[PDB]
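Asks: To start, I am sharing the structure in question, which I have written as structure tokens.
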Amino acid sequence: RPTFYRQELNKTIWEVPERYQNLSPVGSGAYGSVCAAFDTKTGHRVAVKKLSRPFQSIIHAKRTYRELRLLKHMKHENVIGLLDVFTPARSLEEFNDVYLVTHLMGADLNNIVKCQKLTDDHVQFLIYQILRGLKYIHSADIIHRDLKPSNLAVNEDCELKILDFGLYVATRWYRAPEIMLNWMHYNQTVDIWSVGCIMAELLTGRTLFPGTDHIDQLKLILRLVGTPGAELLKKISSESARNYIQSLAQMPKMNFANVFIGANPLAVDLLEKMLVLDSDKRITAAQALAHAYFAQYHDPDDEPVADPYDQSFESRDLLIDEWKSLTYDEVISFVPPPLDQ
Ligand SMILES: CC[C@H](C)NC(=O)[C@H](CCC1CCCCC1)NC(=O)c1ccc(CNC(=O)c2cnn(-c3ccccc3)c2N)cc1
């Protein structure tokens, strides 16, 4: 066990190993309660997040467990990973705080489309890395669900990582129509819809579907992709949804070349394959990586899948102290990653 030290920051108590020095709050609450720090073990900048009230209820306790499990699992260049997890408690009885250490990333993509007017080459590379990280998450049967520009972080070298900072830019604007309305018939390709919205915004500098609510959101969507045909109506089990959709005045699918005018036609084509209404026909991450738009970057020998992830906990109903103990176990069993770089 290392030696900890204590300080107070922006109305919060922080007790951390001496290893971590020069804590400095970042993002004014936008990221959580998170400090930039200096890691004396590596000489690298890192980010340290202290979870807020991790075991206050059964639901917080379970979220805490889930976040820890997911973070310990992710080992891929384009997915956030865990450098360290610690608590100052010496025993389960004392266990009340969880700190998570990750790389400190440079900026989000909201703060890069909001700034730059992105080049086609930069778009290729950024979307390539999203898709590469998604192939990996998807292969472990993990669905992101909340993909949007503020959940993507990039460095000065344009190396990208997928993350989720949790609860300016609304989730609904990137959310797949099938998990907007009903929530039964969806797959991993809800994330691909989101990548299509993101890519469009990087190309044009404009939120593709900036709806004010779920109804307005759907309307903006149908204007581009057209109202569902009879083949897709057949697969809608929600009576109210089906009534709603068929109640609307029918709209043609737009030709995306007439919308994304002047874009690389390989970009346009890929967008037609991502932004399809029927989730059974939407391109997967794995398929999209092989799309000719990523010719400069695709390497089918360097797009790894994940080890399987034991998600069985998600269907369990346990007490706070049980979720707590399980999280304690995962803290104790943590093996830090290899440092060499
Ligand atoms: C919404 C639920 C909870 C809250 N989510 C999770 O469970 C996931 C892990 C799960 C995983 C994430 C990616 C794939 C999908 C699932 N959890 C994290 O992703 C997660 C966990 C911990 C952190 C800690 N790091 C930072 O805060 C950080 C890093 N870079 N910067 C930085 C700084 C300036 C400019 C730009 C960036 C930060 N502020 C960061 C993300």
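Chain A is numbered as in Swiss-Prot, which gives 5-171, 182-355 for the residues shown.
We read in the header that X-ray crystallography, 2.0 Å was used to get this structure.
The backbone N, Cα and C atoms fix where each Cβ goes, and this holds for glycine too.
This is the feature table in Swiss-Prot:
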ACT_SITE  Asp168  active site, proton acceptor
BINDING   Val30, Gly31, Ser32, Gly33, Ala34, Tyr35, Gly36, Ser37, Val38, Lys53  ATP binding site
MUTAGEN   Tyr182 to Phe  Phosphorylation blocked
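Thinking about packing and proximity, how do these listed features fit into the structure?
Replies: DSSP gives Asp168 (active site, proton acceptor) a coil state; it is part of no helix or strand. Close to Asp168 (active site, proton acceptor) in the fold, though at least 6 residues off in sequence, lie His148, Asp150, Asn155, each with a CB less than 8 Å from its CB.
A 10 Å cutoff on Cβ-Cβ distances gives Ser32 (ATP binding site) a total of 7 other Cβ atoms nearby, all chains included.
In sequence order, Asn114, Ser154 make up the list of same-chain residues 6 or more apart from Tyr182 (mutagenesis position) whose Cβ falls under 8 Å from its Cβ.
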Asks: Among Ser32, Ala34, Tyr182, the recorded positions in the record, which have a C-beta under 6 A from ligand 1?
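Replies: Listed by sequence, the hits amount to none.
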Asks: Taking the 10-residue hole in the deposited chain, the Cα-Cα distance from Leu171 to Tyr182 is how many Å?
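Replies: Per the coordinates, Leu171 lies 12 Å from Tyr182, Cα to Cα.
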Asks: Starting from the Cβ centroid of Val30, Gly31, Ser32, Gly33, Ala34, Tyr35, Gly36, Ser37, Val38, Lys53, the recorded ATP site, name every other residue in that chain with its Cβ within 8 Å, sequence order please.
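Replies: Not counting the recorded site residues, we get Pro29, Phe169.
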Asks: Far apart in sequence but close in space: which same-chain residues, 6 or more away, have a Cβ under 8 Å from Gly36 (ATP binding site)?
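Replies: Same-chain residues close to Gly36 (ATP binding site) (Cβ under 8 Å, separated by 6 or more) are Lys53, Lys54, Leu55, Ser56, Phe169, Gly170.
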Asks: Quick check: in three-state DSSP terms, what is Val30 (ATP binding site)?
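Replies: Assignment for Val30 (ATP binding site) reads coil.
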